[PDB]
Amino acid sequence: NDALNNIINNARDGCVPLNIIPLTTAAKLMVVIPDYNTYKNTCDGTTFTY
Amino acid sequence: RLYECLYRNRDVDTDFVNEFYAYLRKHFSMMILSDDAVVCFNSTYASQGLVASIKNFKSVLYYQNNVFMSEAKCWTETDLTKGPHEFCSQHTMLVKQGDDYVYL
Amino acid sequence: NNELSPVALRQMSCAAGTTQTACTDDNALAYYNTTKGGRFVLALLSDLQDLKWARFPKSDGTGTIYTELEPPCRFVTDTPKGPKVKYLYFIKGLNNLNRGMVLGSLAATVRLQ
Amino acid sequence: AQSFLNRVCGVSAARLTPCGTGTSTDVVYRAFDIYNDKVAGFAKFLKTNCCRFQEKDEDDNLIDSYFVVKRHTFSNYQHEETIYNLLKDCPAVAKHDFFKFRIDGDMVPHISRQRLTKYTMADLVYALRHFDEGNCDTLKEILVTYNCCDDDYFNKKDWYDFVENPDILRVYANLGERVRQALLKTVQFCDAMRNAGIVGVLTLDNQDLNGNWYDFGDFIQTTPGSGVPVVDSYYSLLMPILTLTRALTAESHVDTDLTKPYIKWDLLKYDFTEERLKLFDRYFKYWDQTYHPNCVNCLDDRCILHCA
Ligand SMILES: Nc1nc2c(ncn2[C@@H]2O[C@H](COP(=O)(O)OP(=O)(O)NP(=O)(O)O)[C@@H](O)[C@H]2O)c(=O)[nH]1
């Protein structure tokens, strides 16, 4: 309830699209990769950004 | 009048719509299931492009459905004593039962 | 050879005004278009400087409908009346093409300066 | 005979080599949108009265820029002179050039349009909306002349498919800028003509691919300030192409320019009921029907479909 309540208050009258709530207020990302060459670009090193 | 009612008028003209629909049922009788169709269309008209033969169908699909209906899955029968080549995955045969001829 | 329009139609006479039932008896130059779904008035042309409302009864008589006119369109016509500063109007709800036939016929077979 | 070429080259670029056969017209095979009291439709007719000249750059190699001079009657000549001299100010008008020339013993009037393109937009719309892989030459010429693809790409079989070879999307996506520029120039022409008091109907077989306009032979004049563009056939025919060549993708950029990063919209914004109105006002200004973005306000089903 911290991040969600913080970000809803930023809206015009508390209405935001659903497709962004897990994009900002989710604490666990899960990435699925088909093959090594595709793994190279995204999940490089031990930490990555997205 | 088709061009008139298409790109000039603004509201529906029931008289012309009924006229065109009667024409369509006169020269383009259809029988429709859920995307599987059979058409008994006039020949001497379609030969000179007054009812769509097959290439108008191909062009319409190409520009309004974003697919390409290749002309290898589209049958065409030049005779009528044998029914449609394939409808609902049932070939049609003309047979003599009882005393008359029926389609099975 | 996309043409504006051939075989157009012509005028009727009806009352107009600036507010509600301002129809004295008849003050306008309505332009008819006798469609098979009823006679369709098209345009207006009055020497009165502005008007807002006009009213032409239907084919039943009991049904008289009030119509709402354009802002002014001003020009002069050279006719047996000599100099004639007229003011032309249409009916709102009118698409561009109807202005097309009305103006095309008026400028093709009538005189203006 | 030969003085005709030098006369056609008025004040610019005498590098012309006629594609016809001298001082006679050439027959071409293009599309039209004709409706005059007898016959309507939208199909491929046969044009006959066009003496076509081609301009070529230095090293004397051909380049896409033509001189389409047309011969017709006398009344059309003076009517076009009046209307063109009225509409000369607008930037979106192909620079006409009039003269009177003799052939055998007749003082035949000429009209000399300048710097046009090979294929007018009607040809693009037709040849893309009436596809037939057995006979598609105009589409290939248009696609290879504008650096979209190269002629070696047309050997990869099933090149026109949308299921297999999905790269045809990117191939078609190279005409978007041209289409958008043409739309903007049409808007400019509509504004200029409405200001200059002219009345007529626009057509797809006038605006060549660059954007220039011509053929004022059907318009008539009125008092300035009360002109009107009849535009229903134009957009109603160009509509299915606008989302196949993706001409609106140039708007998802910070300055309407394909050399800049995408606009970073705020995530929380969801209304978006003003950008749609702005775009519809800038591109489709004269489309004569109310457009309400929020489809809830629509009157009845027909308007719902038209706004969707
Ligand atoms: N610009 C251009 N037009 C070409 C060419 N080949 C054929 N055309 C066609 O030839 C015509 C030239 O323009 P024009 O004749 O003035 O158009 P129009 O609508 O037929 N004139 P009008 O309305 O008076 O009958 C157009 O229809 C155009 O599509 C070409 O190489 N360049």
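Here chain B follows Swiss-Prot for its numbers: 5118-5221, in order, are the residues you see.
Even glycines carry a Cβ here, placed using N, Cα and C.
In this chain, none of the residues that are 6 or more apart from B:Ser5151 (active site) has a CB less than 8 Å from its CB. As annotated by Swiss-Prot, active site applies to B:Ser5151 (among others), with the evidence given as sequence analysis.
Per Swiss-Prot, the feature active site maps to B:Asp5152 (among others). Of all Cβ atoms in the shown protein chains, 5 besides its own fall within 10 Å of the Cβ of B:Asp5152 (active site). Reduced to three states, the DSSP call for B:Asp5152 (active site) is coil.
The active site annotation in Swiss-Prot covers B:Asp5153 (among others) and rests on sequence analysis. In sequence order, B:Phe5204, B:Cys5205 are the residues near B:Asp5153 (active site), counting only same-chain partners six or more apart with C-beta under 8 A.
Swiss-Prot gives this note for the published mutagenesis B:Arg5125 to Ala: Complete loss of RNA guanylyltransferase activity. In this chain, none of the residues that are 6 or more apart from B:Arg5125 (mutagenesis position) has a CB less than 8 Å from its CB.
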Chain C neighbours, taken from active-site residues B:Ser5151, B:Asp5152, B:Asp5153 with C-beta distance under 8 angstroms, are none
